[PDB]
Amino acid sequence: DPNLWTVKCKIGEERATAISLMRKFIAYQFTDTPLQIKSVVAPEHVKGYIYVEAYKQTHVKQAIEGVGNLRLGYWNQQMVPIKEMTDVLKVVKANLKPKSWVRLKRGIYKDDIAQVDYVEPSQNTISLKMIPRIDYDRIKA
Amino acid sequence: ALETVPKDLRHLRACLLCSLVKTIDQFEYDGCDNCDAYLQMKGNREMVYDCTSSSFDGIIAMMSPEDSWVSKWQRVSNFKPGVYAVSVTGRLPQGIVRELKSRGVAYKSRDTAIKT
Ligand SMILES: [Zn+2]
């Protein structure tokens, strides 16, 4: 079975790296220098490095040449055991379902639990249930 | 191919049968490639929001399903190369899942993730 290798990357750029790699593979697949990579895993919970699937280290070493994003993680290629070939794909509870409880960060109701009512298909705004905390305009000027 | 690769990161959905992650424009224009005759997705937007759901996490660069352990684990070996996911939360209504079994299409839950 193929092996899974690890390569360092910048913090906050994981989907961009994935799409760039996809574009490079699609653009350099009918040439004399194809990429032997099988697949790359970019979990959402992790942020700071990405994974890559390949048999040998030379494959990914020669496959990440020229890219300016993976330059940092180019002089070291770590190998993980075979037991770690299934925990990377695990996800602990996406996270968008009506009639569920969610919390807020900005606004005035900071660090408070709420409840979802309706979701707009436009993916721009979503309703929310919460009890008001204002003073009803009696204390403020 | 260049038609399955996502164009813009914003506004991206994912299927529930084969977990095909692409951009909304491609879904409206191209639609599900691995399952089109049995899904009837091209040429409308309502069905896209009906079956596909944006509630999904995880991205994988599938390029050789025939020779890959991840494809075997996810049961996506008989699909075309593309950008898939590893956990798509959702379930089709009780009006479209019925005809899949009648036409010889086994409906399986791709939400490999655990709950609590
Ligand atoms: Zn699908």
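Residue numbering for chain A follows Swiss-Prot, covering 176-268, 271-318 in order.
Any Cβ shown, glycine's included, is placed from N, Cα and C.
According to Swiss-Prot, the protein carries these features:
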type	residues	note
MUTAGEN	A:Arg246 to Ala	Reduces the affinity for Pol II elongation complex; when associated with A-247, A-249, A-250 and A-251
MUTAGEN	A:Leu247 to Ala	Reduces the affinity for Pol II elongation complex; when associated with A-246, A-249, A-250 and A-251
MUTAGEN	A:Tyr249 to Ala	Reduces the affinity for Pol II elongation complex; when associated with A-246, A-247, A-250 and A-251
MUTAGEN	A:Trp250 to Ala	Reduces the affinity for Pol II elongation complex; when associated with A-246, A-247, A-249 and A-251
MUTAGEN	A:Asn251 to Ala	Reduces the affinity for Pol II elongation complex; when associated with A-246, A-247, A-249 and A-250
DOMAIN	A:273-306	domain 'KOW 1'
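Using a cut-off of under 8 A between C-beta atoms, none of the mutagenesis positions A:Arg246, A:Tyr249, A:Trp250, A:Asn251 neighbours chain B. Counting other CB atoms no more than 10 Å from each candidate's CB, the mutagenesis positions A:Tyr249, A:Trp250 peak at A:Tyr249. The local packing around A:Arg246 (mutagenesis position), expressed as other Cβ atoms within 10 Å of its Cβ over all shown chains, amounts to 14. Within the same chain, residues at least six positions away from A:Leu247 (mutagenesis position) with a Cβ under 8 Å of its Cβ are A:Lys183, A:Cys184, A:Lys185. The Cβ of A:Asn251 (mutagenesis position) has 9 other Cβ atoms within 10 Å, all protein chains considered.
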